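Have a look at the structure below, then the notes.
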Amino acid sequence: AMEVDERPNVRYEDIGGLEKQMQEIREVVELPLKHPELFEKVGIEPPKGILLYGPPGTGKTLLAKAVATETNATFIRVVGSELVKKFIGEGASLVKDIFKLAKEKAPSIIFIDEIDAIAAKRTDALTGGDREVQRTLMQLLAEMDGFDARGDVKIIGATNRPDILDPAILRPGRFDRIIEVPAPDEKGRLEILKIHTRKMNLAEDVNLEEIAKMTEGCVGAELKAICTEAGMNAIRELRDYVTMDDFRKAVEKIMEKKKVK
Ligand SMILES: Nc1ncnc2c1ncn2[C@@H]1O[C@H](COP(=O)(O)OP(=O)(O)O)[C@@H](O)[C@H]1O
């Protein structure tokens, strides 16, 4: 299955701590989408597909939505694993309907979450089981090498497991840009903290700088959760405003939850 969102609502001012990878996408998919005739006359060939790596909850989906919003393209999220049907032609079939729908509601960004589900290189020619998943993988590449000219429909792939990937896919004329989207540094965390606390009622004791410092290697999704946990501590103590203290308890909770070793 695929989840469709015609006009997503994600703006770049809301994606923290990815200044460079944000710019790279902007110019490597947004710009081509906006100005195909320009890319044409200037000379350079834009990517048909771009691939995003790194941990889960880092903002990969986010960026894609963000591009989809800045371009009023139909956002199309494809759940990688959900394409692993164990029946003849069933996987490939869904890929077809997905491109059918991407063109029908073009412009559109197809963001495929976890393509390593489909595009993992197996182990060898004792394929059996994942011979069918190969039938699907081939279907995708067909659609790609296929319809694609410049930019009316763009494809973004995402994985947190890039060396499992099949070189076949990384070939030019497919996913040839591969951007890392990493857990953010300290500087990064703070921006993300500023974004998610932007609509909440913070007490004047709340040193955000401090909490960014407290959250070694959390991801944007985990930080988002911290903000909504801190608020709930306030609610729990029937308040109206969120305290430096609340956050220390949120951080503390989420960091242990993270230590699932
Ligand atoms: N860099 C970030 N900036 C702002 N919000 C983020 C960031 N990373 C994660 N989030 C929050 O967590 C959610 C999950 O991000 P998403 O892009 O879906 O994760 P993934 O990188 O796995 O695609 C986002 O909707 C956003 O609210």
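Swiss-Prot numbering applies to chain A: residues 158-418, in that order.
Backbone N, Cα and C define each Cβ position, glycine as well.
A 10 Å cutoff on Cβ-Cβ distances gives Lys217 (ATP binding site) a total of 26 other Cβ atoms nearby, all chains included. Positions annotated as ATP binding site by Swiss-Prot: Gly214, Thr215, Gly216, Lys217, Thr218, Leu219, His353.
For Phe244 (mutagenesis position), the count of additional Cβ atoms within 10 Å of its Cβ stands at 8 [all protein chains shown]. One mutagenesis experiment catalogued in Swiss-Prot, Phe244 to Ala, is accompanied by this note: 1% of wild-type unfolding activity.
As a published mutagenesis entry, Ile245 to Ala or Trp appears in Swiss-Prot alongside the note: 4% of wild-type unfolding activity. Following the DSSP three-state reduction, the secondary structure of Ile245 (mutagenesis position) is coil.
In sequence order, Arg292 are the residues of the chain that are 6 or more apart from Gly246 (mutagenesis position) and have a CB within less than 8 Å of its CB. Experimental mutagenesis at this site is recorded by Swiss-Prot as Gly246 to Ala, annotated: 5% of wild-type unfolding activity.
Listed in sequence order, the residues of the same chain lying 6 or more apart from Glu271 (mutagenesis position) and placing their CB within less than 8 Å of its CB are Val236, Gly237, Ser238, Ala315, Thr316, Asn317. Swiss-Prot lists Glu271 to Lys among its mutagenesis entries, and the accompanying note reads: 9% of wild-type unfolding activity.
Neighbours of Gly285 (mutagenesis position), defined as other CB atoms within 10 A of its CB across all chains, total 7. Looking at Swiss-Prot, you'll find the mutagenesis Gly285 to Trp noted as follows: 1.6% of wild-type unfolding activity.
According to Swiss-Prot, the experimentally introduced change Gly286 to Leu or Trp is described as follows: 4% of wild-type unfolding activity. Residue environment of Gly286 (mutagenesis position) contains 9 other Cβ atoms, counted within 10 Å of its Cβ in all protein chains. Reduced to three states, the DSSP call for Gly286 (mutagenesis position) is helix.
Quoted from Swiss-Prot for the published mutagenesis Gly286 to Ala: No effect on unfolding activity.
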When the Cβ positions of the recorded positions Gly214, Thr215, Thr218, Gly285, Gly286, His353 are compared with the atoms of ligand 1, which fall under 6 Å?
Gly214, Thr215, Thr218
If you measure between the CA atoms of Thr215 (ATP binding site) and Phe244 (mutagenesis position) and round to the nearest Å, you get 33
Of all the recorded positions given, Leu219, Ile245, which has the fewest Cβ neighbours within 10 Å once its own Cβ is left out?
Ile245
Which of the recorded positions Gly216, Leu219, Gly286 has its Cα nearest to the Cα of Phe244 (mutagenesis position)?
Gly286
Around the Cβ of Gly214 (ATP binding site), the count of other Cβ atoms that are within 10 Å:
18
